Protein chains: 2
Amino acid sequence: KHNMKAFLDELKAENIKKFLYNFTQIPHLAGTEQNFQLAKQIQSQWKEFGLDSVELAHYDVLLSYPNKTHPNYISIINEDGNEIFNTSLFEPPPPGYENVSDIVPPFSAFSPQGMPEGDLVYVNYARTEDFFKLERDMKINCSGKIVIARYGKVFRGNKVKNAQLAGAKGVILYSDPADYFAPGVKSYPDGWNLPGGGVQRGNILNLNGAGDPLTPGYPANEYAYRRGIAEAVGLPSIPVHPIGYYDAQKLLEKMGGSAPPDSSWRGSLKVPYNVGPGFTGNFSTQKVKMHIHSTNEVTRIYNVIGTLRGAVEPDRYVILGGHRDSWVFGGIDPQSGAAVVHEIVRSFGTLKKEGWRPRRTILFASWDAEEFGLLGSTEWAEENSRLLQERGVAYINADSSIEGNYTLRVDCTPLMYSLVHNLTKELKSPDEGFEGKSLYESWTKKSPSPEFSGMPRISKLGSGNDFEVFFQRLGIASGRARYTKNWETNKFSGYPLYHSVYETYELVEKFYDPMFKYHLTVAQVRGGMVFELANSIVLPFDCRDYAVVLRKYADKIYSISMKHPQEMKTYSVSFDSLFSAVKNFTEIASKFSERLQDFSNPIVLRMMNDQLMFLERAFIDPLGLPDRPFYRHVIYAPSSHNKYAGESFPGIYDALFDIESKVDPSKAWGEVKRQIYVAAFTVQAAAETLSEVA
Amino acid sequence: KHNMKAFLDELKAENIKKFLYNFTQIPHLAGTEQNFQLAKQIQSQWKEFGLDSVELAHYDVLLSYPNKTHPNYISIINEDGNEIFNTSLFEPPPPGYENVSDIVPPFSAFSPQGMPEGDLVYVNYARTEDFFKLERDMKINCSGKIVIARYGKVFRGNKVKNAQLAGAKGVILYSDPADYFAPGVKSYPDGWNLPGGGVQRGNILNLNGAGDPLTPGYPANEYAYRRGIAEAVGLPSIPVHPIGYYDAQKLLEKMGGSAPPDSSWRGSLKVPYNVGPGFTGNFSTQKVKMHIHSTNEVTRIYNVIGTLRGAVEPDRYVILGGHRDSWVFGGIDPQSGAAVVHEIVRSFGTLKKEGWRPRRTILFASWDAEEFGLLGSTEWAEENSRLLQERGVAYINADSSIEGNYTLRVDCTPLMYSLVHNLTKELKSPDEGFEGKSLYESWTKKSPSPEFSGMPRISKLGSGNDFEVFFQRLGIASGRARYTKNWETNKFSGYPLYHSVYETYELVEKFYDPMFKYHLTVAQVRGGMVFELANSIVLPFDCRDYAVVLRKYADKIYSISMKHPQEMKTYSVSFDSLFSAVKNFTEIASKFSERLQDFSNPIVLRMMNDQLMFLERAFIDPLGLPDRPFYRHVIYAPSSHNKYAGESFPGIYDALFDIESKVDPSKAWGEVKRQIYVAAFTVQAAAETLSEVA
Ligand SMILES: *[C@@H]1O[C@H](CO)[C@@H](O[C@@H]2O[C@H](CO)[C@@H](O[C@@H]3O[C@H](CO)[C@@H](O)[C@H](O[C@H]4O[C@H](CO)[C@@H](O)[C@H](O)[C@@H]4O)[C@@H]3O)[C@H](O)[C@H]2NC(C)=O)[C@H](O)[C@H]1NC(C)=O
Ligand SMILES: *[C@@H]1O[C@H](CO)[C@@H](O[C@@H]2O[C@H](CO)[C@@H](O[C@@H]3O[C@H](CO)[C@@H](O)[C@H](O[C@H]4O[C@H](CO)[C@@H](O)[C@H](O)[C@@H]4O)[C@@H]3O)[C@H](O)[C@H]2NC(C)=O)[C@H](O)[C@H]1NC(C)=O
Ligand SMILES: O=C(O)CC[C@H](NC(=O)N[C@@H](CCCC(=O)Nc1ccc(F)nc1)C(=O)O)C(=O)O
Ligand SMILES: O=C(O)CC[C@H](NC(=O)N[C@@H](CCCC(=O)Nc1ccc(F)nc1)C(=O)O)C(=O)O
Ligand SMILES: *[C@@H]1O[C@H](CO)[C@@H](O[C@@H]2O[C@H](CO)[C@@H](O)[C@H](O)[C@H]2NC(C)=O)[C@H](O)[C@H]1NC(C)=O
Ligand SMILES: *[C@@H]1O[C@H](CO)[C@@H](O[C@@H]2O[C@H](CO)[C@@H](O)[C@H](O)[C@H]2NC(C)=O)[C@H](O)[C@H]1NC(C)=O
Ligand SMILES: *[C@@H]1O[C@H](CO)[C@@H](O[C@@H]2O[C@H](CO)[C@@H](O)[C@H](O)[C@H]2NC(C)=O)[C@H](O)[C@H]1NC(C)=O
Ligand SMILES: *[C@@H]1O[C@H](CO)[C@@H](O[C@@H]2O[C@H](CO)[C@@H](O)[C@H](O)[C@H]2NC(C)=O)[C@H](O)[C@H]1NC(C)=O
Ligand SMILES: *[C@@H]1O[C@H](CO)[C@@H](O)[C@H](O)[C@H]1NC(C)=O
Ligand SMILES: *[C@@H]1O[C@H](CO)[C@@H](O)[C@H](O)[C@H]1NC(C)=O
Ligand SMILES: *[C@@H]1O[C@H](CO)[C@@H](O)[C@H](O)[C@H]1NC(C)=O
Ligand SMILES: *[C@@H]1O[C@H](CO)[C@@H](O)[C@H](O)[C@H]1NC(C)=O
Ligand SMILES: *[C@@H]1O[C@H](CO)[C@@H](O)[C@H](O)[C@H]1NC(C)=O
Ligand SMILES: *[C@@H]1O[C@H](CO)[C@@H](O)[C@H](O)[C@H]1NC(C)=O
Ligand SMILES: *[C@@H]1O[C@H](CO)[C@@H](O)[C@H](O)[C@H]1NC(C)=O
Ligand SMILES: *[C@@H]1O[C@H](CO)[C@@H](O)[C@H](O)[C@H]1NC(C)=O
Ligand SMILES: [Ca+2]
Ligand SMILES: [Ca+2]
Ligand SMILES: [Cl-]
Ligand SMILES: [Cl-]
Ligand SMILES: [Cl-]
Ligand SMILES: [Cl-]
Ligand SMILES: [Zn+2]
Ligand SMILES: [Zn+2]
Ligand SMILES: [Zn+2]
Ligand SMILES: [Zn+2]
């Protein structure tokens, strides 16, 4: 039989291991020759594996690179302008790789050039509320200061935007051991911790879904018209640079001015964590100077696009996509995910060669330049937008397969909750102590739902990965899954060696997954979800699950508003229309489910499968959210304060945020009411797509 | 047999006549009780005629009305402030109607209130090029003047916008006999001409597709959030009022200052047509004073929505829509069209009762408040946007069935050209001298195509009617058809009695169509087009016709650019990408047509019917055109200078218009190139929706 079980059994741990080793011996930075060569290897192998067609799709996009002969660094300088302390020019390379060339040194992609000099202010994680504490309560003015902030909690791009709007003239980012050094474990290469010389790379853009900074709305093809740099989307206006904790201790240990406001501002180094501004009396005439000479450059990138044509609905598309570009070797991010995708293509190709074909079309993607702002996925989607919105069933992401070895993590649309519950009950737990049990049972036990006893936690989608264009711009049902840690020690960050030269094959094979059994389980989850979406006669979405979370999100946003009872009275602020819409959605979804259970007729089928496919699409507003025209989904957007986190009823949440500080309350409460109207209307209009059609 | 011929034969001239008489005995102004009563009569009769369901859909929208106890008028005033001349307060009512109440007096809907006094400037038709002549060549400054302009050539809304941007402080509109009095024919009631006391009503908004001024993007339902008047879309900022030619002769005959620049500025009255400013020496101290006291008011409106459910594809919608609201009796506009729709519902209902059903769903609409800015259609479409864009096959408009008795007029998407050719070859000509010939033969003979010998003229869609939201916002294939005049005498205007109290049942029965045979022919064209769209197994669109007009539009816009050869060299302006895209569209459409001819398989069918339905949809850009976000179609928008006329490649046309006057040529030619890119990309993306799907 050619069924899901044949698909699942053909997947092997040992194949994933081999592919990961093959993908991680040299660096594969976006825009470099070595990343083009790997694209040409993936294309050739997906053809040999059996896919019907495999194409490169190339774009010319804005990327960012250090100057090889004029290196980036930071200094303490004295009254004479002598540089008495210099940060490192490179991470000490790991054992056996000390001769690999073309390792890009640590830098903040898209930093402007500059050499600003000034006094230091310490701003904790540089979150919105850190800057509120500094300015409103401690009365400390960051204007014309250089700010130093610790990585963690929120996306680094939001930190840079916050610092810019507080008047900073530069930003220094560092990895504190409190957030990237787990108690009791050793530093690479003898453990999975971050050493004092290790540094986190990453881009610092605020794109809000735009894609290539020069071509918002349209693909960066051969004849494209480009904005000038001055009108580019999302570039920072002050220089920025990342450092490790040995270097950071040298910048922090002389800090003066005010004491830290409380123990949530203190990391683990042996320094007071004074906020500043500037250094204590003996050193008060010394200063910090940045030297940044990175350049922005239009550079060609290459996506790989494989097609397995459907036997019955070739015009319905189920997409499995993840990126291939890495900061250096990409041992976890992204090659642990790309090796899993490779094995998934190989198993579907095995079945194809014995004569099987899925019911719907499957598209397989190896995205480029994800690390520089989700550019390869966003440009391809802009090119193919009309095809994706009338034919796109679902999108399953496939970046890192592990960030821990404790239990499963799923983030997805409510439409996939029931699918994920049923598949995981059918899979074996790889966990010690759960031999012979289901993945559902071990996951449910280690990560209980906050709401329903006997069910596992499934989170909302945020952003900071390649599903953003599919879900929050086009409104295609999306999900992601990987193995994760128990969020007990460093509960405010990813893994210690994230975006560092120490992220290697050896990191994974020695410390995360020596038997490759967590990788195999994640391949069965991603692959199994794609198999069902592409082969089930009725699409495996349950509209009633959307009805339940919409009631939760409405209770939550009403609760935030009800902290302001006097203003809700004065400006006649009512949530009645939103609760009415959610009630109608609940009742219409219930009746739709009954009909879906009673019906030999392929039109009624294809009509009802189209109602399921177009339900995620119904939550899209073609006018977008305020000042973020590429965030079009009215239920879910990335938090305005943290691109990694999801926010529910984002238009209303943002109208209410910090509303007590607004100068014209009548105007601000007017905009709350406008956002209530838009949300109620949109929920009611989505419910009506599930009514009988005529 | 239940086929198109049974449908067509059940239609009767005598039924249309009866319905027109029934719809035109009292006034049916939007927002009034009498228009609600007629909606309740239409709903009840469409039910009795057999439709499966018939509903009212109501909205609360901004309308505009004169003050009953404080009438609008204009004066000449002397140095003392004595009013020595007053314009009429009402049109002399026609024979037999001199006791009908509730006839709204002539007014410009949505005029602000005011009593400005000043000197007159005469501005011909108030077109863009009239104001260019005045300011650039004659050096006449309209700032702080009252302008008087003759109706004709362009939509009155564009005249008001042009006058406002030239600094006018009020606008007077009049009907000149040169444009509304046909040589050799008598004045109502002894002929179809406009008398000296007759006046054209109409709105003067610049909505650019928004719908209700207070609720752009969203339906004006019970809980809607409304903008304040100051942020409303499209309201004029200076007072405006319409007058007849007896009153106009009194305002024009004393005009002084410069002579008219040439004979295209002179109408037919016995006056010099001096441009001004102000009156000649004896009267040079007299002035013109307006008195305007109309008020804007949120008022309830009612659409009627009838449904005939499809037997095989109930989730595919073919819409027949026209408005019901009138300025006074609506003898031509709109009831000659609404009576035709009534008879069409009755014939489809006859077939339904003998047990027939169309293959696809048919939706029948009686729109409200079209006369106040296409408000009823636009609000319903905003409410139902998600349903219309995934399920909408086509939209057939149905306002006035006649504006003459000479030959047929069709304006439609290229996708319907072949459909219209084949149907008209099957219908009988009602024209004298063509007895026993086809409608195709008589139409082709009286209105030859400018391009192809042996074919009739079919025009592009413009705007100023209820198809605007369906076609230029949502991208649903649209068309319209009616009987028209030979454009020999008044070739720059509709019919003489347009929007006047003289537009009566008697106007039609005595002078336009005494046997109702032109009405019956227009019912067979509209009805026949709806029958085919709803019942043909393969949708009756030919993608190759789009390929041919796209080459025409590209040649045309290139020709406009090539008037500036030196700038095209200096800024590297190339149309190569657009011509490339059009070539690809031609070749892909040709191969698609072959496949559509070779294929027992309903999926391949439904896949190919969806490619045909979504092809018009592919021309939509979700970012809209510059500053006109509700004009989203990249091939067709309403002219920026005249809402009635269509423009092709509108983004490029507007970037090029008057470009030699722009101060920064580099920036202006940069925007031309951006628009070339958007058009090329969009044409290529539309072609690719017709490629094989996988
Ligand atoms: C959820 O689903 C229900 C459908 O079961 C839907 O109920 C609708 O509520 C609206 C109110 O928004 C009702 O609208 C009324 O329609 C009648 C005519 O049938 C009108 O007469 C009413 O207007 C008068 O009353 C108003 C209320 O005080 C006055 O302020 C106004 O000036 C008028 O005098 C009113 O427009 C509608 O009838 C029901 N539909 C039903 C019961 O079928 C509800 O709206 C849905 N929720 C959302 C968010 O859409
Ligand atoms: C109409 O249809 C045709 C398809 O039949 C389509 O042709 C495509 O044209 C583009 C040019 O826009 C070609 O793109 C090239 O791709 C190759 C790789 O296959 C690249 O090496 C090329 O880049 C180099 O050359 C450029 C040109 O001078 C340099 O400026 C550049 O820096 C690079 O060195 C280039 O990107 C593409 O191959 C064809 N596709 C084919 C033939 O299949 C055409 O684009 C369509 N028209 C529109 C408007 O879409
Ligand atoms: O430009 C972008 O949108 C993201 C590019 C890139 N994307 C990623 O690296 N994404 C990783 C992020 C993993 C690390 C992480 O989850 N950190 C984290 C920290 C705090 C918090 F609240 N949430 C997540 C992923 O999705 O697996 C980046 O974040 O620099
Ligand atoms: O608000 C709007 O968009 C239009 C509302 C209303 N619509 C109409 O009356 N439409 C008529 C217009 C018929 C008269 C006409 O065609 N005049 C005309 C004059 C000059 C020119 F170039 N084109 C058309 C129709 O489409 O049958 C109006 O124009 O005031
Ligand atoms: C990763 O695997 C690929 C595929 O096996 C290797 O590329 C092949 O190398 C052999 C020997 O040089 C050649 O015969 C083929 O032409 C290559 N095939 C391709 C590119 O598809 C590649 O060398 C391996 N890389 C590492 C680092 O082990
Ligand atoms: C997940 O599994 C459950 C339990 O088998 C499925 O729900 C059943 O579906 C069948 C067939 O439609 C019904 O007749 C049963 O009554 C359902 N049981 C229920 C709702 O408790 C559910 O549909 C599956 N979800 C998917 C495939 O998305
Ligand atoms: C137009 O036709 C309608 C329908 O025949 C007339 O309305 C009907 O009038 C009769 C007699 O008063 C009543 O019995 C019905 O209740 C009405 N039906 C409706 C409203 O559906 C209407 O009076 C005619 N109008 C004119 C001006 O002749
Ligand atoms: C309009 O009528 C023409 C002529 O009958 C149709 O074109 C023919 O269609 C048949 C059936 O598909 C083909 O086998 C013929 O070869 C076609 N003749 C041609 C193209 O000259 C045309 O399809 C009709 N248009 C419609 C229905 O939209
Ligand atoms: C890199 O740095 C040197 C200065 O030491 C400079 O001359 C060269 O132009 C730079 N390269 C760039 C900006 O790409
Ligand atoms: C830091 O680097 C600069 C430039 O290369 C140099 O002048 C200075 O001596 C260095 N300082 C130290 C302490 O190494
Ligand atoms: C912060 O500093 C600058 C002056 O250098 C000033 O423009 C800004 O208003 C200051 N804000 C304060 C002191 O709150
Ligand atoms: C792997 O699992 C063990 C068992 O709890 C744990 O102690 C170890 O820290 C895990 N490795 C990583 C990298 O989390
Ligand atoms: C109509 O006009 C009179 C003035 O003569 C005024 O009192 C009344 O308020 C007006 N009605 C309005 C503005 O609706
Ligand atoms: C015009 O109307 C005003 C106000 O009703 C009046 O004072 C004046 O006498 C009128 N003029 C003429 C010539 O009728
Ligand atoms: C038109 O008149 C006003 C002065 O009353 C002035 O502001 C404007 O610039 C003038 N334009 C001319 C004279 O060209
Ligand atoms: C009706 O047709 C006749 C025949 O040419 C024409 O002379 C007459 O003017 C027409 N009526 C109208 C209203 O155009
Ligand atoms: Ca782009
Ligand atoms: Ca609206
Ligand atoms: Cl992922
Ligand atoms: Cl992190
Ligand atoms: Cl019409
Ligand atoms: Cl007109
Ligand atoms: Zn990644
Ligand atoms: Zn990453
Ligand atoms: Zn009309
Ligand atoms: Zn009209």
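Following Swiss-Prot, chain B residues are numbered 55-653, 656-750, in order.
Cβ coordinates are placed from backbone N, Cα and C, and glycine is handled just like the others.
According to Swiss-Prot, the feature active site, nucleophile maps to B:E424. Within 10 Å of the Cβ of B:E424 (active site, nucleophile) there are 26 other Cβ atoms, across all protein chains. DSSP assigns B:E424 (active site, nucleophile) to a helix.
In this structure, B:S628 (active site, charge relay system) belongs to neither helix nor strand by DSSP; it is coil. For B:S628 (active site, charge relay system), the same-chain residues 6+ apart in sequence whose C-beta sits under 8 angstroms from its C-beta are B:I732. Marked as active site, charge relay system by Swiss-Prot on the basis of sequence analysis: B:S628 (among others).
Look at Swiss-Prot and you will find B:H689 (among others) tagged as active site, charge relay system. Sequence-distant neighbours of B:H689 (active site, charge relay system) (same chain, six or more apart, CB under 8 Å from its CB) are B:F525, B:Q526, B:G529, B:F675, B:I676, B:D677, listed in sequence order.
Look at Swiss-Prot and you will find B:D387, B:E425, B:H553 tagged as Zn(2+) 2 binding site. For B:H553 (Zn(2+) 2 binding site), the same-chain residues lying six or more positions away in sequence with a CB closer than 8 A to its CB are B:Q254, B:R255, B:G256, B:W381, B:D387.
Quoted from Swiss-Prot, the note on mutagenesis experiment B:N121 to A is: Loss of glycosylation. Severely reduced enzyme activity. The secondary structure of B:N121 (mutagenesis position), as reduced to three states from DSSP, is coil rather than helix or strand.
For the mutagenesis experiment B:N140 to A, the note given by Swiss-Prot reads: Loss of glycosylation. Severely reduced enzyme activity. Counting only same-chain residues six or more apart in sequence, the Cβ atoms lying under 8 angstroms from the Cβ of B:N140 (mutagenesis position) belong to B:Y127, B:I128, B:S129. DSSP assigns B:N140 (mutagenesis position) to a strand segment in the three-state reduction.
One entry in Swiss-Prot concerns the mutagenesis experiment B:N153 to A. Its note says: Loss of glycosylation. Severely reduced enzyme activity. B:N153 (mutagenesis position) falls within neither a helix nor a strand when secondary structure is assigned with DSSP, and so counts as coil. Residues within less than 8 Å, Cβ to Cβ, of B:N153 (mutagenesis position) and separated from it by at least 6 positions along the same chain comprise none.
A coil conformation is recorded for B:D379 (mutagenesis position) in the three-state DSSP classification, outside any helix or strand. What Swiss-Prot notes for the published mutagenesis of B:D379 to E or N is this: Complete loss of activity.
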Query = Cβ under 6 Å from ligand 14: which of the recorded positions B:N153, B:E425, B:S628, B:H689 qualify?
reply = none
Inquiry  = Between the Cα atoms of B:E424 (active site, nucleophile) and B:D379 (mutagenesis position), what distance do you get, rounded to the nearest Å?
reply    = 7
Note = Rounded Cα-Cα span in Å across 2 missing residues between B:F653 and B:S656 equals 7
Listed in sequence order, residues not in B:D387, B:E425, B:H553 with Cβ within 8 Å of the centre of the Zn(2+) 2 site Cβ atoms = B:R255, B:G256, B:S380, B:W381, B:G384, B:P388, B:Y552, B:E557
Inquiry  = Between B:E425 (Zn(2+) 2 binding site) and B:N121 (mutagenesis position), how many Å separate their Cα atoms?
reply    = 19
Key: Neighbour count (Cβ, 10 Å) for B:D379 (mutagenesis position)   = 28
Note = One should report the C-alpha separation between B:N121 (mutagenesis position) and B:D379 (mutagenesis position), rounded to whole angstrom, as 20
Query = Listed recorded positions: B:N121, B:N140, B:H689. Which have a CB under 6 angstroms from an atom of ligand 13?
reply = B:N121
Task = Please go through the recorded positions B:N153, B:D379, B:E424, B:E425, B:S628, B:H689 one by one and keep those whose C-beta falls under 6 A from any atom of ligand 2; give the result in sequence order.
result = none
Remark   = Within 10 angstroms of the C-beta of B:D387 (Zn(2+) 2 binding site), the count of other C-beta atoms across all shown chains comes to 24
Of B:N121, B:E425 (the recorded positions), the residue whose Cβ has the fewest other Cβ atoms within 10 Å = B:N121
Query = If you check the recorded positions B:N153, B:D387, B:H689 one by one, which have a CB less than 6 Å away from any atom of ligand 26?
reply = B:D387
